[PDB]
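Enquirer: Here you go, one structure.
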Amino acid sequence: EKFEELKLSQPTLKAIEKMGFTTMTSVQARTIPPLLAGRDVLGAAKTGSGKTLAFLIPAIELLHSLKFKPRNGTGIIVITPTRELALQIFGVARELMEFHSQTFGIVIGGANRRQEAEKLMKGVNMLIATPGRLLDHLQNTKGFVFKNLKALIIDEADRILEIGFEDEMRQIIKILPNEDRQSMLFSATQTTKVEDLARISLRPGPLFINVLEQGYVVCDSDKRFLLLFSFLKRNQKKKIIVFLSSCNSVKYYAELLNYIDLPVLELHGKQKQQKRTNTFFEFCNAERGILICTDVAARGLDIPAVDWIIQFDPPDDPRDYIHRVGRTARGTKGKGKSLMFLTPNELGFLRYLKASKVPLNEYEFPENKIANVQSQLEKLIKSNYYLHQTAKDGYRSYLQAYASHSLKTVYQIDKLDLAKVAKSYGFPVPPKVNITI
Amino acid sequence: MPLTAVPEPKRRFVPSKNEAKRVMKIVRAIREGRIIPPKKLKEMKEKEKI
Amino acid sequence: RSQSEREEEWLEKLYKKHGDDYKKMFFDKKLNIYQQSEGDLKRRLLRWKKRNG
Amino acid sequence: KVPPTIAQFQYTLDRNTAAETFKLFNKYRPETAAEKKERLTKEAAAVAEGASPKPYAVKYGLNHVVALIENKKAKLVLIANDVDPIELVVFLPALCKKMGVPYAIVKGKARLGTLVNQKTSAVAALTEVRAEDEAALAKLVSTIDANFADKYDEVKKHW
Amino acid sequence: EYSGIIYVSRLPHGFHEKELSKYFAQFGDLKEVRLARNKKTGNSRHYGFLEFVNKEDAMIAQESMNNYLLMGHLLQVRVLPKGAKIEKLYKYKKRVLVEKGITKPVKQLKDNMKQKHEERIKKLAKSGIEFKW
Amino acid sequence: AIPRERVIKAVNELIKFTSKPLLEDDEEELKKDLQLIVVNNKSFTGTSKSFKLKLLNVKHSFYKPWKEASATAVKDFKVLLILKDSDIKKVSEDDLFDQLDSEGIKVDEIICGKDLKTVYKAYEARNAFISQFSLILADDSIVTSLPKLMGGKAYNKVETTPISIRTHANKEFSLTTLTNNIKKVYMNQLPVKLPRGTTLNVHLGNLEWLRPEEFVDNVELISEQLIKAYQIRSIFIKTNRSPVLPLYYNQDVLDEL
RNA sequence: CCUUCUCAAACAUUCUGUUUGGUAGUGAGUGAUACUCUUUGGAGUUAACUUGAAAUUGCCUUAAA
């Protein structure tokens, strides 16, 4: 089927055309009509299978049907376990609403609380917020208009339960209304606890729908960027995909690499969907180049036959990253080597790697030979305002992602050396980041 | 870590604008026949004093 | 309104150094002494063009 | 006697270290009114008939220096030991120590003012230095640290 | 306790024994001053040892020059414990090559070179590389 | 001249040796890839250990392939130009690029003796800056002052040591003189030092560089010049301290001892 | 707390082309096997790399007073 065969408003149709997706996916084709009808639906759709747009489009349709002013109510609420997923969903919502006149915003853990409170007071008709900060905004912020909750959707309930927000989810359900609220949810899988949570939230009888060496390098925090740059320079003429934990960091790294006179491609949620698809196709068909992508962007995206898979930043979903290699080896003609960067304080991930029992190899590099571009990077940052701002934004995003990592036992902000990270980013003086240390 | 972020302004990474304003004011004064350029002053004084 | 002679000359250098590629002009250290945004540069170029060829 | 915070001053640098610091600072004298005025007039004259790098100067304003500190931008800070409103400078050494910015106490505010074309400068600090003097700046920082923090480690004790 | 022998490092280039003796002679009298030097080249290693007749002079010199800045070098001076007498320190100077091994006749070394070339060919053959002449 | 068959056999043996049956290229990519020829002589320039460099004429110097192949390496090839203080103001980077971009060569930076003594005085900074560039060109006038300003560490290697380049025409500085002398050095010369010892070595570059036949021609051309220059002795083509492959055998030199 | 040996000729005078000469250095440490040499003791050459200018001993008077 196609989006043209649905009762979609003209601005929504124009936005969908701007996205570039005209053929409905199986999950989308099966979920969009029931969602538009208002029936509660839950499923085990895999992440990145287009379910995000699948349940976003009905929300926009409901908003366009009600046509209530931004001051009237809060409209739709979206809960996601991770900050990166929240940013991706907000970007998708903004892309879809470009034509639409409704308001949208985010509430992300570790962000400016005052700004989020002001935005909520102004009125947001499409809110995407993590449960941890969503509870705080619901409880200790006067003027919130959550009383008009029309729809509620939960993404990746299994991850939310695993992190430990089940009590937070119960509190949110208790606080939020249930009179006219239509409840839905989606996740890669669903356990007994997830089923109980769905039963608690989903008011009616919900509709059910179903559808290699672990190479790692131990490098210092300050020298990680230089080592990655040297690896890319000496591995040129190949195809390499780099995984990061922040879209801002990906954009900054891509811009810096382009400025250093070496072609590089970026793939982040903040990029326009049409531009995202064009860049992905160009990288796939080029047969040579380097792609810098975020974890969430490549979570469900197709993986061409790439020679290397580099996990520069800690994975957002450790289990998915651990299990990826098994299928990645079979899915590529030439088994793409997997590379991971581990801080000396991040050696705890070796315990999980051993628990996986997959083959592993410890690569080594000489400290004598390195790109040695620290002085040039510092001069460029101190001389260029745009590059300085991009680097600062990337550093802030990386710190925020690190602080929000579920694996607290392996990753901790306290153990991190801020000075070394700033030097790697090119800042002799680490810019301040509002991290709840 | 420092105390306050205070994102840096462009003026820190950009040449001073007050200096440009003063230079433009001096240019306007010279054009209006109000300020003698230093070279003109030197030329006039060289003829003078003798 | 009108643009100053110095501003017009600087815009002429931007034009016959990069043309219409505002992205490249954004990184022009020699001509773009002030690191202005792409939007401001494009607006100034359009204003200059409206009064010229 | 006086409390530990008082008498922390007057334990200035030795003759050689102070002389070297002042010699280094004399290479970054901010342009006086006449120098800046003549430079601006020359620039105007050039513009009349038809890209310089960032200027380097010593930052000395008390408010400006205090703003520079607590942001780790400053590298060396000079503190006058004869400030009549002592409260204006009592907190500077401890704040610098907390921020880790190297600091020193020099004799006389007029000496600081002379190197900045001012009658009296409460403080004098350096933020950025030329690549030529970067090694010299590091050497002076190390010498000041050795001669002040270790030699006068008890400056914050024994009332 | 501490002895009169003093160890000084971080000596600026050109700060030779004579200059050290002249500068330290003010503090009482110095028994002997020695500066480390390289054998092939006569330049100093930027560290030497000096002995004082009296321990008070040694301690005064150590206090005065503990962290003295000397044209880019912060001199560090230490007073060794009781004993630890200075060892030998040759006054090395520049070494100039002298040629002496040309006494062998040219005829003998011709055959020696031929034999060495044959042995080299045999060795490179033994190394897994096939070559001739 | 020596038959080309021996040189062909030597290069084929080197090619065989380069391939044999832990991520970055520490020393392996340079040990079994470097090509050099060892020339023996009776105390090359025994009178004095001057740092003079001899620019052997080469039809196809490795500089162009070195720049072409330097992209896929951590170390980036660069060219350093050193000129006197008086002539640096006249020399402009834009003019040099415009007059040299046609040939394809580029100049990364231009330096003067004043800069070396003020900004690069520090030993650490001097070492960091010098190591960046692989090709160093210095005005004939300032080469005598360079060793004092730049120290002796840069002279420990052929790449780091300066190379004399003419920049004066009719006793007056001429832009075209430098513009074409740099081209001649880049694509028509091969610098090599003259050590104060019996052994002399010339670095011919990596194995993946100019084709073996071109490598053989370059070796023959270098050997002819060396024979015409000094009373050289047995010559061997050697990889990084790998088995030596003799190429020339001189006997009349021994009788002259 | 001073600064560093910033060119000389022959031919050609297409205004720059050919040939020659002038370059004696912070030290320490690590380190890839060839050259001769005199026979002994090692003398000079030969890849590569770290460094805060780092470091424990190789048997003339006016910057006058």
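We number chain A the same way Swiss-Prot does; the residues here are 42-252, 264-489, in that order.
Note: Cβ is positioned from N, Cα and C throughout, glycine not excepted.
Swiss-Prot lists A:73-249 with the feature domain 'Helicase ATP-binding'. For A:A86, A:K87, A:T88, A:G89, A:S90, A:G91, A:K92, A:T93, the entry in Swiss-Prot reads ATP binding site. Per Swiss-Prot, mutagenesis A:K92 to A is noted as: Lethal in vivo and impairs ATPase with 2-5% of wild-type ATPase activity, a 20-fold higher KM for ATP and prevents RNA/DNA heteroduplexes unwinding activity in vitro. Leads to 13% of wild-type ATPase activity and higher RNA/DNA heteroduplexes unwinding activity in vitro; when associated with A-389. Under its mutagenesis annotations, Swiss-Prot gives A:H105 to Y the following note: Decreases the amount of 40S ribosomal subunits at 37 degrees Celsius; when associated with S-315 and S-393. One mutagenesis experiment named in Swiss-Prot is A:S228 to A, and its note says Slow growth at 18 and 16 degrees Celsius, no growth at 14 degrees Celsius and drastic decrease of the amount of 40S ribosomal subunits at 30 degrees Celsius in vivo. Leads to 70-80% of wild-type ATPase activity, a 2-fold lower KM for ATP and a slightly reduced RNA/DNA heteroduplexes unwinding activity in vitro. Among the mutagenesis entries in Swiss-Prot is A:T230 to A, noted as: Lethal in vivo and leads to 70-80% of wild-type ATPase activity, a 2-fold lower KM for ATP and a reduced RNA/DNA heteroduplexes unwinding activity in vitro. A mutagenesis experiment is reported in Swiss-Prot for this position, A:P315 to S, and the note states: Decreases the amount of 40S ribosomal subunits at 37 degrees Celsius; when associated with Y-105 and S-393. Quoted from Swiss-Prot for the published mutagenesis A:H375 to E: Lethal in vivo and leads to 70-80% of wild-type ATPase activity, a 2-fold lower KM for ATP and a reduced RNA/DNA heteroduplexes unwinding activity in vitro. Among the mutagenesis experiments that Swiss-Prot reports, A:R376 to A is described with the note: Lethal in vivo and leads to less than 30% of wild-type ATPase activity and a 2-fold lower KM for ATP in vitro. Here the residue is the original one, while Swiss-Prot reports the published mutagenesis A:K389 to A with the comment Increases 3-fold the ATPase activity and a higher RNA/DNA heteroduplexes unwinding activity in vitro. Leads to 13% of wild-type ATPase activity and lower RNA/DNA heteroduplexes unwinding activity in vitro; when associated with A-92. Among the mutagenesis entries in Swiss-Prot is A:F393 to S, noted as: Decreases the amount of 40S ribosomal subunits at 37 degrees Celsius; when associated with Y-105 and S-315.
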Enquirer: Under DSSP, is A:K87 (ATP binding site) part of a helix or a strand, or is it coil?
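Expert: Its secondary structure by DSSP: coil.
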Enquirer: Starting from the Cα of A:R376 (mutagenesis position), work out which of the binding-site residues (A:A86, A:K87, A:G89, A:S90, A:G91) are within 10 Å.
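Expert: Candidates kept after distance check: none.
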Enquirer: If one looks at the chain holding A:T88 (ATP binding site), which residues at least 6 apart in sequence have a CB under 8 angstroms from its CB?
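Expert: The answer is A:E197, A:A229, A:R351, A:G352.
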Enquirer: Cβ within 8 Å of the ATP site's Cβ centroid: which residues qualify beyond A:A86, A:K87, A:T88, A:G89, A:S90, A:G91, A:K92, A:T93?
Expert: A:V68, A:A95, A:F227, A:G352
Enquirer: Find, among the recorded positions listed as A:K87, A:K92, A:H375, A:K389, the one whose Cβ has the highest number of other Cβ atoms within 10 Å in the structure shown.
Expert: A:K92
Enquirer: Give me the count of other Cβ atoms within 10 A of the Cβ belonging to A:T230 (mutagenesis position).
Expert: 11
Enquirer: Which of the mutagenesis positions A:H105, A:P315, A:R376 have a Cβ lying under 8 Å from any Cβ of chain B?
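Expert: From A:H105, A:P315, A:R376, flagged as close to B: nothing.
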Enquirer: Which chain-mates of A:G89 (ATP binding site) that are at least 6 residues away have a CB under 8 A from its CB, listed by sequence?
Expert: A:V348, A:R351, A:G352, A:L353
Enquirer: Considering the recorded positions A:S90, A:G91, A:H105, A:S228, A:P315, which residue's Cβ sits among the greatest number of other Cβ atoms within 10 Å?
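Expert: Result for the most crowded candidate: A:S228.
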Enquirer: Of A:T93, A:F393, the recorded positions given in the record, which has the fewest other CB atoms within 10 A of its CB?
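Expert: Counting other Cβ atoms within 10 Å of each of the recorded positions A:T93, A:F393 gives the minimum at A:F393.
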Enquirer: Relative to the Cα of A:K389 (mutagenesis position), which of the recorded positions A:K87, A:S90, A:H105, A:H375 has the closest Cα?
Expert: A:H375
Enquirer: Go through the recorded positions A:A86, A:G89, A:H105, A:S228, A:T230, A:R376 for me and flag any whose C-beta is under 8 angstroms from a C-beta on chain F.
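Expert: Listed recorded positions meeting the cut-off: none at all.
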Enquirer: Through the lens of DSSP with three states only, how would you label A:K389 (mutagenesis position)?
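Expert: Where A:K389 (mutagenesis position) sits, the three-state DSSP reduction gives strand.
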Enquirer: Between the Cα atoms of A:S90 (ATP binding site) and A:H375 (mutagenesis position), what distance do you get, rounded to the nearest Å?
Expert: 18
Enquirer: Between A:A86, A:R376, which of the recorded positions has the fewest other CB atoms within 10 angstroms in the structure shown?
Expert: A:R376
Enquirer: Which one is closest to A:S228 (mutagenesis position) in space, judged by CA to CA distance, out of the mutagenesis positions A:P315, A:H375, A:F393?
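Expert: Among A:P315, A:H375, A:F393, A:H375.
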Enquirer: Taking only the Cα atoms, work out how far A:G91 (ATP binding site) lies from A:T230 (mutagenesis position), in Å, as a whole number.
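Expert: It is 15 Å, counting Cα to Cα.
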Enquirer: Of the mutagenesis positions A:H105, A:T230, A:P315, A:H375, A:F393, which one sits closest to A:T93 (ATP binding site) when you measure Cα to Cα?
Expert: A:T230
Enquirer: Would you identify the secondary structure of A:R376 (mutagenesis position) according to DSSP, in three states?
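Expert: Helix, per DSSP.
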Enquirer: Taking only the mutagenesis positions A:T230, A:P315, A:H375, A:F393, which one has a CA atom nearest to the CA atom of A:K87 (ATP binding site)?
Expert: A:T230
